[PDB]
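S.K.: I am attaching a structure below and will ask some questions about it afterwards.
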Amino acid sequence: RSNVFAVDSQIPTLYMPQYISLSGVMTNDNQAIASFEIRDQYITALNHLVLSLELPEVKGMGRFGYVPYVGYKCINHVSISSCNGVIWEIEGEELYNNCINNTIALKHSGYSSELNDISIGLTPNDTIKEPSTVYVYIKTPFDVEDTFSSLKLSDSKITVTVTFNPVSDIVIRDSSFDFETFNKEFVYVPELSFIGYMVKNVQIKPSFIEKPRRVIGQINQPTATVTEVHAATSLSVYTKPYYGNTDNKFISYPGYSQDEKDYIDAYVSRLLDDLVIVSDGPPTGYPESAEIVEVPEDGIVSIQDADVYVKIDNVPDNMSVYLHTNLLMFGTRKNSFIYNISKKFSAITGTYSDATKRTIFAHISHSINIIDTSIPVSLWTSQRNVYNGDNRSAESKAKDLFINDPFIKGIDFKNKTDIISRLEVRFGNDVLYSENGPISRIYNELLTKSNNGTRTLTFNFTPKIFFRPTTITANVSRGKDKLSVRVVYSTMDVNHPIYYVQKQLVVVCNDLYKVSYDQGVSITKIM
Amino acid sequence: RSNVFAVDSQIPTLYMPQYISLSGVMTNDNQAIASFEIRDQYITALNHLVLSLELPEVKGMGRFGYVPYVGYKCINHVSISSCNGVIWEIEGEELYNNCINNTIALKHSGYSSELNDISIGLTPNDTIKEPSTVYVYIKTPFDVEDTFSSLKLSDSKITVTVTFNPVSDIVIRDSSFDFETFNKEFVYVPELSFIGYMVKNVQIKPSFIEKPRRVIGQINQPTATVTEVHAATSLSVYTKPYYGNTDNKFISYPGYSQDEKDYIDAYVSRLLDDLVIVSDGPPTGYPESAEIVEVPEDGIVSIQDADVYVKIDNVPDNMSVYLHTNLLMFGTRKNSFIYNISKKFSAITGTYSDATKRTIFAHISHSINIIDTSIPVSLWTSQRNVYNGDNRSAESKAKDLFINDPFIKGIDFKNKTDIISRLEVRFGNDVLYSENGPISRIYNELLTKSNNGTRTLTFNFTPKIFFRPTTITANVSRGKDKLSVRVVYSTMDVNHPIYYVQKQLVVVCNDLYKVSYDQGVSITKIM
Amino acid sequence: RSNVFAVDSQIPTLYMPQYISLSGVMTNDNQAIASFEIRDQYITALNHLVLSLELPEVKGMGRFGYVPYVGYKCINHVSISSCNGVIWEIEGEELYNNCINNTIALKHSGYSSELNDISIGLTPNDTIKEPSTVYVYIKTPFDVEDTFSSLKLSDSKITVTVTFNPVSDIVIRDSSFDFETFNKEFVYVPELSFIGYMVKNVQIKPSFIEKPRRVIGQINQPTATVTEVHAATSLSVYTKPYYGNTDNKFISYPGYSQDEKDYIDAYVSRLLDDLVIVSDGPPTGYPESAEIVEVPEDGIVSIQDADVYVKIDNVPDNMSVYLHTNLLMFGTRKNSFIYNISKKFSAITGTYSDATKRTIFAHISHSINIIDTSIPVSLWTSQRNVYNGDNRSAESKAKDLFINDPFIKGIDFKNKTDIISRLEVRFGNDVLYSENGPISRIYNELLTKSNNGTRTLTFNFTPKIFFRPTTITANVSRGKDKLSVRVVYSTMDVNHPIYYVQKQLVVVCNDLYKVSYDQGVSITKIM
Amino acid sequence: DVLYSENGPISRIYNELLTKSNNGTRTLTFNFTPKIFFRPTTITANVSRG
């Protein structure tokens, strides 16, 4: 019988851990580049990289806030290298995707109302944000098994390089705020920490490491090819919107609240102040193409086939209730189908307030989805719209927000709508895999316990670190050495504005590399 | 010293994983049975069964919604068989209990506002729900250690059989919905996927598997016995309500919001429309047994010992405020204690709406608990009641909902009230265990890290897969080969309607089987 | 090649677990002490201690609730000892910190609206709380690897001793509650349970155990020394507020709701009913020092540099709106900077209610931080304040709560403000560690996956149980055998009241002990 | 296993070219061997592999 009540406890190697902190050198196209140098004869290994960033005090007029997880969203590229070349690198989007299921790391990255609320400054000496520090946990392959997976420095010099994105990407601002001045005065101040182990008489053996490599297809192509595939552990596909032909303007953003219903509530709340207007006589200050109609005594307004129920309480006798009936409208020919945002409301009730001279809306019933809130403002006034398009007031136009969030997936902020209806992977000339439903994403989420998985073929099911991972292997003799991905996008109605958002296909392939310690640290591609 | 800075990496078995999808054969009281045939000599192993279901478009009038986790709630029975007989099978209730701590799984099964809101249709060709797909993760014993525990096929054919519940179980509807037509045109459309491993030169060894078996006691009996118990790893006990002598109709259901406070707010908001009435003179349209009392000027109405504070703002000059003082009442003798739902309110404030002719309630103080929310409507009008019992309007009665949720435990929807006061397990003639408080449920939740455990005796604490599980073993010489459970139910007040809900005792015993691979897969019960 | 599709199942030791419940002997400055004797020749080992407590019915008038996690907040000290002396013991604060990442355990220890809502009784016979039972999971070092790490009883008698905190610690009450009567008749009723193992032919070997050891520095000293350090696994530093120079009264507590926003909204809710008063003529019932100013028809009141926007709806024509402009004020010299709570508000909007003769508030704009919610009432009226101080009504003064919660950290209830600005740890005369930012807290939270970590130096990274833990070892020959800690407190403004809250420095040292089984259970100190 | 997949009517273009017809259908042709004088070539089942 095997003993389940006792173990012979082994004695480990004698070591001593230490928290180490280094400051960096900043250098300046004109992208920020920080270089850190780790040189110490007594540091045998390291892992658990942490980057700290000091955010400066922000003053002036306008509305200003930071994007969620700013610390992660700032990193464009990371590089650990030695005398023999690059040991490991990753793009910002692969790092964020790997850290998406670690909620404590996301909390330390910067997720609070003090940072992420859209604050207002009313005077040139107002303080919008107090100074604070954020901490980015750079999750690496070196963390899986604690001491077992640490990076061994075979007495060589290791240098770490962090490339930052430009500061316009991580800031959410409107047009009143003086961005060119904030951009002229902003500087990144980084610091790097890691755990070092001082080990007596270490005996190092070689190990394996995976380096992600991504390829971005051309605009609107339903294809993308990954070349030079010799040992891949997985393959993942998703789409990114490209907003370069726009001004990057969006109507609203909810800030710290991140539920889908929070996004929808923020959109409805921004429109309601322009939808129902209480005024003396026909309302003024809107473009002439707006057809605004007074509500009859029975309280029902019919817009073609749609019925809107409008009941406002405590309205003074010398005032009326008006309804904007074509707030946003899109069409391609003058008497065909119309996408009309005001037809998506069915009941609107509320109470007017005579103290503040505005209407406080109560319960709303609507069918608004995330896509309407995710349509960029410039698509409403494009040259292909045969109607005017935007009949909002100028005061409301001044509340629009520039958003250059770099890690948006799908065609909405939450990646909820699935626009890939069929996927086909080809290895050489033969069909490796095809699917009609998102069954490979269901499998990815079950296997990794994540809420935001992607379409992933996983080829490795072997326990980490203690075994050589299993791979799909090229057969150059038979021509199998490239992975072609081809999708068919879902069909949408040409009168919905989202048909004209441009899309890109992103393929990610994890290659397997061999780490060796013959005269310094070196890596070798496995073939 | 043991090295904690290096590992000799093992080369694993050479293999290739593959996603496979099958379509099934459908067969047809007249419950649907689907059977899928898996035949391929190169699929050596499988695990991670996922079942997909197509839900159709729903048209017509009435109120309609799906139960939460509809994909799981649809499965009545699953069987996996080969040429030698049944390998494994489970009831839908045991499957749901095994999957109740997997939040990712429950999310994929279909839990969202678009499926689970109670939607209203107004016109015969209105679309209530769009078509959508749900995914049911059939958790099996083969998933514990990934590749280690997978089901080995020894060149034999494998068959999977899924029996579905009738569609009345998964729909929450009112009386206006045309159920015989929906039930006549609804069909289940299933598809099965799994991960297959192609293994070169596989070396199979025998394993161990746990097969659940359930026994149902008679109505209202406090006993149950499992015969032929030779090697059990655990023993579970819980209660189910039996609504078969009723029409299964209830007053409210909260839908997507699933907190206890949400159940109470939904129930209170269903009652409030009938509780405080603003009328011109005594309100009409109510049964004669209603006791409607005008509220005095100081705002206090006394119902015997209870005081109700009623303050309503902006009431027009030609109107008064009335209070229904016996909305629901139940009693067994004409001068004993009375259960009265009107006495559970203490303060009622709100404001009147001139535009919509209704009250918008603002702040309520009450002591309503979950049991009032879980009392079926038909118990109020039972022949035991010496009072009329139900004094709601007919318009209120027409909005009631049919609910046939099959996996409800306890006597309330959340299994919160513990109605088992004492438990006694007998092995042969000796008292194995007995308890008063729910200390064994506390242990079950600590040991499995679940929020919804049951009273469970666990006999096995050895790490899974790598050891033969520990069991309680029969002593046939002494005659100890059956487990009889006896409970004592907690006493309730004879004037509470919940005392007359009928209960069933359910006992679940996990037996141990030996899997062997001498010419195909076979199981043998251990003696 | 290693087989990853099969394994040889080891037969474990033959055993039989059993749930065992014991009753205690209560004994009695006047702190309750419960002693339990475990003596039965057939129990070989135990773990998983659970303590149950019956809380009695509470009757009378006044406001009364329980602190969150009553069961854990009640325990002052735990000791397990045999005839040879103490085997293990821990203080209540270290136990709570060890179990703070276990949400299941916190849920069983008592966290619900039934217990934690602040209830009101109106007559001397009103029942405030129903009797209920709470469960305290006493997490031990014997739980890491289940059966592998369980405490073996080598035929000796084991005694468990629970020392209770006085009932004043776990109760939140106002002044109208009869505390001395409740305290005279309250009685702790404990019962202990554990899981025993009947083992045939057990084979016992010595193991390793860690005993936390606490040291508390003097009041307001920035230093603290830990003597007799020969093998420490970690070192922790934090601060506790000391309220001994006050009466322990606070303005608000949110009860069941535990978000930081909930703390703030409860504080604002208590202030707003006194901030804006609707009255016919100058409001009465305030101290002579109050400067109450009428709000002009324009709606803007200017208070020095601050501008307050006040808009109240539905105010009757014969009444006016007044604003309390110095509700709480603190200063140390007569014409310098002033901390004024009225200037922390910028916009106040709401609607008047003619039924309840009070204001229902709508949108509020404020800058209240958790420190304002965490200032004791005694500090506003201290002898160093050169102003009167508290111009609130006596009706508002009667709703303050006594709170003696024993495990508060930081200087606010949520441990959000970081008041330690620099930390230096000395080992002998050499600096072992120094830091400016909270990098050691970031590492503690990443490594333990908690949200309430402390500043911790960790020295052990080897897998538990199977390896002997790694320690920092004393060199008494060179004199390095003590751990000194020195902090510098962050500078605060001399006109903020929090500058005068007294602080204590807490150091926690985890000492390593060896457990041996040569004739009974014994421990030795590692040197 | 996927034997064949196509997005455009390339198998119908091939059918029409190979049989000189104006009204072909989507056809996988497995036999290209002269008629009658040879045993035609076929795609053959492998019941062992399903």
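The numbers used for chain B are those of Swiss-Prot, and the residues that appear cover 18-45, 49-547, in sequence.
Per the header of the entry, the method used was electron microscopy, 3.9 Å.
Using the three backbone atoms N, Cα and C, a Cβ is placed for every residue, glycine included.
What Swiss-Prot notes for the published mutagenesis of B:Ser26 to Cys is this: Confers 40% resistance to rifampicin. Listed in Swiss-Prot as a mutagenesis experiment, B:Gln27 to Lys is described as follows: Confers 50% resistance to rifampicin. Listed in Swiss-Prot as a mutagenesis experiment, B:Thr30 to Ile is described as follows: Confers 50% resistance to rifampicin. Quoted from Swiss-Prot, the note on mutagenesis experiment B:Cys94 to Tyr is: Confers 30% resistance to rifampicin. Swiss-Prot documents B:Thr243 to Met as a published mutagenesis change and attaches the note Confers 30% resistance to rifampicin. Looking at Swiss-Prot, you'll find the mutagenesis B:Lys429 to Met noted as follows: Confers 40% resistance to rifampicin. In Swiss-Prot, a mutagenesis experiment is listed as B:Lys484 to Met, annotated with the note Confers 70% resistance to rifampicin. One mutagenesis experiment named in Swiss-Prot is B:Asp513 to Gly, and its note says Induces the protein to polymerize into flat, purely hexagonal sheets instead of the curved hexagonal/pentagonal coats that are normally seen on the surface of IV membranes.
How about a rundown of where these features are and what they're close to?
M.R.: Of all Cβ atoms in the shown protein chains, 15 besides its own fall within 10 Å of the Cβ of B:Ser26 (mutagenesis position).
Neighbours of B:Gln27 (mutagenesis position), defined as other CB atoms within 10 A of its CB across all chains, total 14.
Taking Cβ-Cβ distances under 8 Å and a sequence gap of 6 or more within the same chain, the neighbours of B:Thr30 (mutagenesis position) are B:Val219, B:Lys220, B:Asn221, B:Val222.
In sequence order, B:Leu73, B:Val156, B:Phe184, B:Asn185, B:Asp189, B:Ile190, B:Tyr208 make up the list of same-chain residues 6 or more apart from B:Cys94 (mutagenesis position) whose Cβ falls under 8 Å from its Cβ.
According to DSSP, B:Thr243 (mutagenesis position) sits within a strand segment.
Listed in sequence order, B:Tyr258, B:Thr259, B:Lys260, B:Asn435, B:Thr474 are the same-chain residues at least 6 apart in sequence whose CB falls under 8 Å from the CB of B:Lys429 (mutagenesis position).
In the three-state DSSP scheme, B:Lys484 (mutagenesis position) falls into the coil class.
In this view, B:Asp513 (mutagenesis position) is surrounded by 10 other Cβ atoms within 10 Å of its Cβ, with every protein chain counted.
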S.K.: Same-chain residues six or more away whose CB lies under 8 A from the CB of B:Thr243 (mutagenesis position)?
M.R.: B:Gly237, B:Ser504, B:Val505, B:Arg506, B:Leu525
S.K.: Taking Cβ atoms only, which of the mutagenesis positions B:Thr243, B:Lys429, B:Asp513 fall under 8 Å from chain C?
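M.R.: Near chain C - Cβ to Cβ under 8 Å - we find none.
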S.K.: My list of mutagenesis positions is B:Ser26, B:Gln27, B:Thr243, B:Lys429; which of them have a Cβ under 8 Å from any chain A Cβ, in sequence order?
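M.R.: The answer, in sequence order, is B:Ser26, B:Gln27.
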S.K.: If I restrict to non-local contacts, at least six residues apart, and a C-beta distance under 8 angstroms, what lies near B:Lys484 (mutagenesis position) in its own chain?
M.R.: B:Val164, B:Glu165
S.K.: Taking only the Cα atoms, work out how far B:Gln27 (mutagenesis position) lies from B:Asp513 (mutagenesis position), in Å, as a whole number.
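M.R.: Cα to Cα, B:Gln27 (mutagenesis position) and B:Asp513 (mutagenesis position) are separated by 67 Å.
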S.K.: Cα-Cα separation of B:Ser26 (mutagenesis position) and B:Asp513 (mutagenesis position), in Å?
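M.R.: Cα-Cα, rounded: 68 Å.
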